[PDB]
Amino acid sequence: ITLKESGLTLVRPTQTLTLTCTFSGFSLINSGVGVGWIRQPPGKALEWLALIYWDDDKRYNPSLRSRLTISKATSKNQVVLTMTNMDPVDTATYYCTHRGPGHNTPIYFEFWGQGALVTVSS
Amino acid sequence: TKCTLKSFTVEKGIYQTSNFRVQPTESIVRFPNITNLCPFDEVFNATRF
């Protein structure tokens, strides 16, 4: 199981950030499986963006709701994250992470991406 | 031979005392040959219940 992010790493303010986690080794059709996104600013603590279970249960970070949209292209084995009205405070590293099943309870964030440095500037 | 004739003295001659029959040495699993089952790994390994 491998994950990899992609999108635009540089975007102007008042624009939108898009990211695509393309994975290999699991399918969002089995039970348990879900995919989420987690950001971390440079030199700050981690931050949770959004989550999507296998039955399409789109959990969001409440404080970060009303700005985010996550969607799937299962045919392409990929997940899309979108955040509008980007700002200089949103300069961070963005990981796409995977939550699957364990041995007696669902696992969360067992696998991480490799990040995608996102700068919001000019 | 005495047992068949029920007599302690048997006279000269030829007598048919008994029969023999070679016994089976083995059993051969009694089977036709199969090929396929039904859907069980599609009812217990189902993705969503």
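So for chain B, numbering is Swiss-Prot's, and the shown residues are 299-347, in order.
The way this entry was determined, per its header, is electron microscopy, 3.3 Å.
Cβ atoms are placed via backbone N, Cα and C, with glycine included.
Quoted from Swiss-Prot, the note on the mutagenesis of B:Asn331 to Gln is: Reduced viral infectivity. Under the heading of mutagenesis, Swiss-Prot lists B:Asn343 to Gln and annotates it as follows: Reduced viral infectivity. Quoted from Swiss-Prot, the note on natural variant B:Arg346 to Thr is: In strain: Omicron/BQ.1.1, Omicron/XBB.1.5, Omicron/EG.5.1. In Swiss-Prot, a published natural variant is listed as B:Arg346 to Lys, annotated In strain: Mu/B.1.621.
Chain A comes close to B:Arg346, taken from the recorded positions B:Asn331, B:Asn343, B:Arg346 by a C-beta to C-beta distance under 8 angstroms. B:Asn331 (mutagenesis position) falls outside any helix or strand according to DSSP and counts as coil. Between the alpha carbons (Cα) of B:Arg346 (variant position) and B:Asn331 (mutagenesis position) lies a span of roughly 35 Å. Distance from the CA of B:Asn343 (mutagenesis position) to the CA of B:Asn331 (mutagenesis position) is 27 Å.
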